[PDB]
Each structure stands twice: as structure tokens, then as C-alpha cells.
Amino acid sequence: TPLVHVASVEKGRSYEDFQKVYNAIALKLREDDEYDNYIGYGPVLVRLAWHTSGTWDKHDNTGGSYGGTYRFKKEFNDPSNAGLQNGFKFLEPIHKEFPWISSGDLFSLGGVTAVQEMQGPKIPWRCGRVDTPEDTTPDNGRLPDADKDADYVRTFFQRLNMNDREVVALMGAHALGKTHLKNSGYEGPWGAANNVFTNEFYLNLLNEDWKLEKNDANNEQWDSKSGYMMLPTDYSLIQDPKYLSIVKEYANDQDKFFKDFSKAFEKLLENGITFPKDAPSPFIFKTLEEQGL
Ligand code: HEM
């Protein structure tokens, strides 16, 4: 037995309404450019979308993006979510201007908007997540640990119904942003263009010279002399031969990575949700640049 969560469109809303919310998110991303030593909010909004979706458990349909339960203190204060409060704060004035959007739609849309405005692939997005009460908040401990190996990673993502290609594609979002010692016990960026969505994660895995070192929090991480880092779970993608093949494919085909990531990311964000046969089709929002805005 799993719960059923049926998508229900915010009353009377359509594509145009959500493009306006997209636009407000994108404009604030542009405006608040100084955040995190001028990386900007794009990376933390992508991580917020993934962590608010990544609690899902296919076996009983608990967790997931539908209920928007990050707004409750058990989930806000999950140690795995340390740092995401910055993303939530960013989204607060968006929610105040557009109070009709559900929290789950806002957290997932923030992720879509971030990826597209950082020049990533289009991510089709569906509305209709509905806020659920505090007691539906999943317990802490459903997001992955970083200090583990490929077997861990593979098994972990089975709970989110992701296969090896989906796992490797999703991990490419680590092109974005950085680890912050005070949030996670790890420090450093994975690459140079921290706020541009590219296949750089895979090129860096394959092409940098990596050394297993201890950081200031006494945790192991792989460091390169270009000043990049990889988590043990990131590095596992080149230690496992099946993952490694996929890493090589994405390192050598930007388009393929973009298409696979778009599919897996939408999937991640939609897991657990039942869409009525007559629900609207997925929206594909225009970027500001495409709109001349
Ligand atoms: C084995 C799975 C994964 C693990 C262990 C993991 C672990 C981490 C850790 C420890 C950080 C740094 C948090 C910081 O200190 O602020 C991080 C950052 C980040 N992660 Fe992951 N991650 C994984 C999967 C993913 C996936 C699936 C995505 C999205 C598709 C994602 C997107 C990000 C983003 C964009 C950031 C940078 C946030 C920022 O700069 O604020 N991660 N991740």
C-alpha cells in the first residue's frame, strides 16, 4: 500500500500564470547575483528542488515533492538539508507575490527555473502539487550520505526508482555550486563554471588529477590541483565500471547529457504524483533571454 497523491491544478491557473512565477524567480536570480561569492542562488535552488523531491520512497509513496513538507521544521532542520534555508529564503518573496502557488510546485519550479536560466536544458514541468499537513513530513535520514561507494549509490537510488543512467545523469548537477564545510563537512567546488549548467562534472572526473585527502572537518574528499573537489560518492562513478561507461558518454556528448538530465530531473520532481488523464500537458517555460526580458 502507498498513498495516492492526485495532481490538482491551482484553481483557474494555466501556463501564463506559471510563466509569470518562473519569470519572477529568474529575475530575482539575476538581481541577487552576489550570493555565495557571486555564484548566485541557482545551485542552491536546484539542490532545494532535489532534496524536497528526494525523500520519496517508491514502496509506500511517503515523502516526495507533492506535499511541500520542507516548510515544516522536522524537514527544514534535517542535517542533510543544511544550507537549503538560503534557497527557502530566496523563494519567500516569490511566494508572497504569488500566494496561490503550492509549496511543492514552488520548490520544484525553482529548480527548473534555475537550471534553464543557467543555460541548462529545458525541463518540462507539471503543476498541481498540493500542500499536505505537518504529520506527512517524512522523517530525516532519507537523503544520501557522501562518504560511501558505488554500491551504496546504486542501492540508494533504487528507492527513487532511478537506474544507472538516470543516477549518473542526475549527478551531473554537481557541475553547479559547491560544498560548504559548515553545511556538509566538505569544502570546494566541483568545477570552474559554478553557475553555468554544462557537462563539466564528467570532464573533470575524467580529466583532472585527483588525490584522496582529508579536509578541515576530518572527512575524505578527492582534490585536484585546479582547486576542484569530488565527494566519495561522485568519485565512485569512475570506480564502478558500469557508471564509468556512462560518465564517459556524457563527457563526450553535451546534447545527450542535456536530454537525459532533463528526463531524469523531471522524473525526480514528479515521482509519487498521479496526473489525471485530463491534466494539462507539461509546461515548457521560456527563459528570460528567450523573452527579451
Ligand atoms: C549520492 C547522491 C548525492 C550526494 C551524496 C550529494 C551530496 C552533496 C553535498 C554533500 C553537497 C554540498 C552541500 C553544501 O555543503 O552546501 C551537495 C551540493 C549540491 N548538490 Fe548534491 N549530492 C547528490 C546528488 C545530487 C543530485 C541528484 C542533484 C540534483 C539533480 C544534486 C545537486 C546539488 C547541487 C546543485 C549542489 C550545490 C548546492 C550549493 O552550491 O548550494 N546533488 N551535494
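The residues of chain A that appear here are 69-361 by Swiss-Prot count, in order.
Looks like X-ray crystallography, 1.8 Å, at least that's what the header says.
From the backbone N, Cα and C atoms, a Cβ is placed for every residue, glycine too.
Taken from Swiss-Prot as is:
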ACT_SITE  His119  active site, proton acceptor
VARIANT   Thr120 to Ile  In allele 2
VARIANT   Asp219 to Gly  In allele 2
BINDING   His242  heme b binding site
MUTAGEN   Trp258 to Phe  Substantially diminished activity
ACT_SITE  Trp258  active site, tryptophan radical intermediate
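Separating the Cα atoms of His119 (active site, proton acceptor) and the residue listed as 'heme b binding site' is a whole-number distance of 13 Å. Per Cα geometry, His242 is the residue among the recorded positions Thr120, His242, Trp258 nearest to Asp219 (variant position). Residues within less than 8 Å, Cβ to Cβ, of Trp258 (mutagenesis position) and separated from it by at least 6 positions along the same chain comprise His242, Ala243, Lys246, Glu268, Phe269, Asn272, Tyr296, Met297, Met298, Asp302. Long-range C-beta contacts of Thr120 (variant position), restricted to its own chain and to partners at least six residues apart, with a cutoff below 8 Å, comprise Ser133, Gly136, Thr137, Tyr138, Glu143, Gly172, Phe175, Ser176. Considering other CB atoms within 10 Å as the measure, the emptiest surroundings among the recorded positions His119, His242 are those of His119.
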